[PDB]
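Since the structure comes first, as structure tokens, the remarks are kept for the end.
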Amino acid sequence: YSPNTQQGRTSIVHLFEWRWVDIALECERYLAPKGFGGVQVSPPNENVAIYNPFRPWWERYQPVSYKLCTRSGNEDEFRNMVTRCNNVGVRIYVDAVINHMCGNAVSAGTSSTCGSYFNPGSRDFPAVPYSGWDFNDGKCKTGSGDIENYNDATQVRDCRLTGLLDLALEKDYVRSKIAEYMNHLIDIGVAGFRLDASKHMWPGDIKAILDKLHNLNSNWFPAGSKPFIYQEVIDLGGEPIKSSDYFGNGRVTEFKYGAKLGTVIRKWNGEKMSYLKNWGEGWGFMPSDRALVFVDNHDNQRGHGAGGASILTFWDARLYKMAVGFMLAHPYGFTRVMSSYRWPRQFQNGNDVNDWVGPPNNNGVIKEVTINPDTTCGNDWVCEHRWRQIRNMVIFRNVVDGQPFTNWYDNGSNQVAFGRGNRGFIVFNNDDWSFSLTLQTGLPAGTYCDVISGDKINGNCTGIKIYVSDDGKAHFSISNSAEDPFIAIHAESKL
Ligand SMILES: OC[C@H]1O[C@H](O[C@H]2[C@H](O)[C@@H](O)[C@@H](O[C@H]3[C@H](O)[C@@H](O)[C@@H](O)O[C@@H]3CO)O[C@@H]2CO)[C@H](O)[C@@H](O)[C@@H]1O
Ligand SMILES: OC[C@H]1O[C@H](O[C@H]2[C@H](O)[C@@H](O)[C@@H](O[C@H]3[C@H](O)[C@@H](O)[C@H](O)O[C@@H]3CO)O[C@@H]2CO)[C@H](O)[C@@H](O)[C@@H]1O
Ligand SMILES: *[C@@H]1O[C@H](CO)[C@@H](O)[C@H](O)[C@H]1NC(C)=O
Ligand SMILES: *C(=O)[C@@H]1CCC(=O)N1
Ligand SMILES: [Ca+2]
Ligand SMILES: [Cl-]
């Protein structure tokens, strides 16, 4: 349940579709000095090379083998990345696609990222190897062989998720091949895993697989370190399967988090920020110590999976920064920051027809992440984790780690504020008028740099400065026209 990050590092970033060499560099030049705890990488195992449409991001969720050979790089490059990141104290978490192999209708051949042969029709994946009796064809009871109704917990686990050949996870052989793959990764140095499509696997089968896993590599981690496990289970209520069914295996993605935060920040259905005072279990969320939270993920930022139209993304920059800021300042859950790439989003009748577009590329080859002088990224990589407002809130969370949620204030509408012990204080204005008021910050008297509008550099603030008096009070002024309608100050932004 523990992330295995360095003490004081409290977040992981999803460097979606990034190449291994770029992640390795990012660890050394940025993630390490900026206090990021780790990186969730895209599936590192060989997948189907899909040409129609052209190399969609989702082709990586169709395994062909467990060879570490993808568009992100080969095994040597993967190992090089894990080693270099671990050497600077930044962890690597692998997106483990272990519930299935490729779509059952994909043409047999060698159209795979490493050239391995596979035949979906005959259930033949010799590179693993898996054969017909390693899948759930006979176990599934639906007429189509695919998942048709989520109100039936059994078919959700034994049938094909949108046609993806479903592995027979009850078999020791299958459990062992998956464990062989995961242990290869652990011994390489990975600190944990995102278990893809966990709702589609029986809690007990996941447990059986986890029981076969090694402790983390003792060259970098303390003896007895268990891999961090966060299971992707979309539970927004209304279905028989609950996130809690997976608590015995590790943490679980809390999709209610971004869904509700999005509706609140967008002020949909009469919701408003003042309602966030009891954010957390009070909103029907799972226990904080089991939650992996995020504003958006690779699926819902483009209409896939679940979360709805309320999901905030980099496309909604201003509101997105505020949502991410609230998440990073609030003690609930373990935080994951999204880092995306820009694609030609094209809405037709309310839906994005280009929701399949893969990462920036030249004839199928993923483009490198270029770093501009102003620290932003080029080649269409968004790099939200490099936005000052987000990067500084990632540090805010580190600085206030362990401090209690306190000194809450709200105007009964959308102007709220709260502190984290005596280490940090944050103020938000999402109303259509100015927020000008003196608030109790719980902070020691002094001059603090607002880390949203600026930075503390060479003993000075580059942005707004906040003055806390002997009584712990400070005046905050945020116009509804402000570039970023929120201010955040903490112990390490004090002059
Ligand atoms: O030997 C030729 C044969 O090799 C490969 O077969 C593998 C199976 O596909 C794979 O399932 C596994 O078989 C095991 C069963 O799953 C398990 O329940 C129990 O019966 O033990 C079996 C043997 O370990 O391993 C075999 C052998 O690697 C390949 O996939 C076939 O196409 C090929 O004919
Ligand atoms: O530290 C680097 C810079 O980080 C910040 O720049 C961010 C913006 O804050 C962010 O909103 C985004 O720019 C968007 C713009 O503000 C938004 O209105 C529009 O819809 O989309 C824009 C994307 O083109 O991305 C940049 C980083 O690329 C910070 O504001 C800035 O001062 C820092 O220099
Ligand atoms: C802070 O900024 C002021 C104004 O530019 C400058 O005079 C002062 O020397 C700076 N202090 C430090 C520590 O650099
Ligand atoms: C937590 O993520 C990991 C898996 C469960 C455990 O004991 N450690
Ligand atoms: Ca399944
Ligand atoms: Cl996820």
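We number chain A the way Swiss-Prot does; in order, the residues shown are 17-511.
This entry, so its header tells us, was determined using X-ray crystallography, 1.5 Å.
Cβ from N, Cα, C; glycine included.
Residues or ranges marked as Ca(2+) binding site by Swiss-Prot: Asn115, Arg173, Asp182, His216. Listed in Swiss-Prot as a mutagenesis experiment, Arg210 to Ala or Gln is described as follows: Abolishes chloride binding; strongly reduces activity. The feature chloride binding site is assigned by Swiss-Prot to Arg210, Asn313, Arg352. Swiss-Prot gives this note for the published mutagenesis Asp212 to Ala or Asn: Abolishes activity. The annotation active site, nucleophile is assigned in Swiss-Prot to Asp212. Here the residue is the original one, while Swiss-Prot reports the published mutagenesis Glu248 to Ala or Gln with the comment Reduces activity. Residues annotated as active site, proton donor in Swiss-Prot, with a curator's inference given as evidence: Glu248. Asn313 to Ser appears in Swiss-Prot as a published mutagenesis result, with the remark: Reduces affinity for chloride; reduces activity. Listed in Swiss-Prot is the mutagenesis experiment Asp315 to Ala or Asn, annotated as follows: Strongly reduces activity. Here the residue is the original one, but Swiss-Prot notes a mutagenesis experiment at this spot, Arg352 to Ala: Abolishes chloride binding; has only slight effect on activity.
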Would you list the other residues of this chain near Ca(2+) - those whose C-beta lies within 8 angstroms of the C-beta centroid of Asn115, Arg173, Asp182, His216 - in sequence order?
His116, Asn152, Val172, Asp174, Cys175, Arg176, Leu177, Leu183, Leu185, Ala213, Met217
Excluding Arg210, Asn313, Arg352, please set out which residues of the same chain place their CB within 8 Å of the center of the CB atoms of the chloride site, keeping sequence order.
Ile28, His30, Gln56, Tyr246, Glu248, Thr269, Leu308, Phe310, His314, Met354
Please list residues from the chain of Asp315 (mutagenesis position) whose Cβ is under 8 angstroms from its Cβ, counting only those at least six apart in sequence.
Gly321, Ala322, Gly323
If you measure from the C-alpha of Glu248 (mutagenesis position), which of the recorded positions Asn115, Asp182, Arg210, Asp212, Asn313, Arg352 fall inside 10 Å?
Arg210, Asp212
Which of the three DSSP-derived classes (helix, strand, coil) applies to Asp315 (mutagenesis position)?
coil
Cβ neighbour count within 10 Å of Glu248 (mutagenesis position):
22
Write down the Cα-Cα distance for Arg173 (Ca(2+) binding site) and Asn313 (mutagenesis position), rounded and given in Å.
23
Between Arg210 (mutagenesis position) and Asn115 (Ca(2+) binding site), what is the CA-CA distance rounded to a whole number of Å?
12
When you measure from the Cβ of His216 (Ca(2+) binding site), which residues in the chain that are at least 6 apart have a Cβ under 8 Å away?
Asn115, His116, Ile163, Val172, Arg173, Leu177, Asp182
In whole Å, note down how far the CA of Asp212 (mutagenesis position) lies from the CA of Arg352 (mutagenesis position).
15
Looking at Cβ-Cβ distances, which residues of the chain lie under 8 angstroms from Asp212 (mutagenesis position) while being 6 or more apart from it?
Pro59, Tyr77, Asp111, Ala112, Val113, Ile114, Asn115, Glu248
C-beta crowding around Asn313 (mutagenesis position), within 10 angstroms:
26
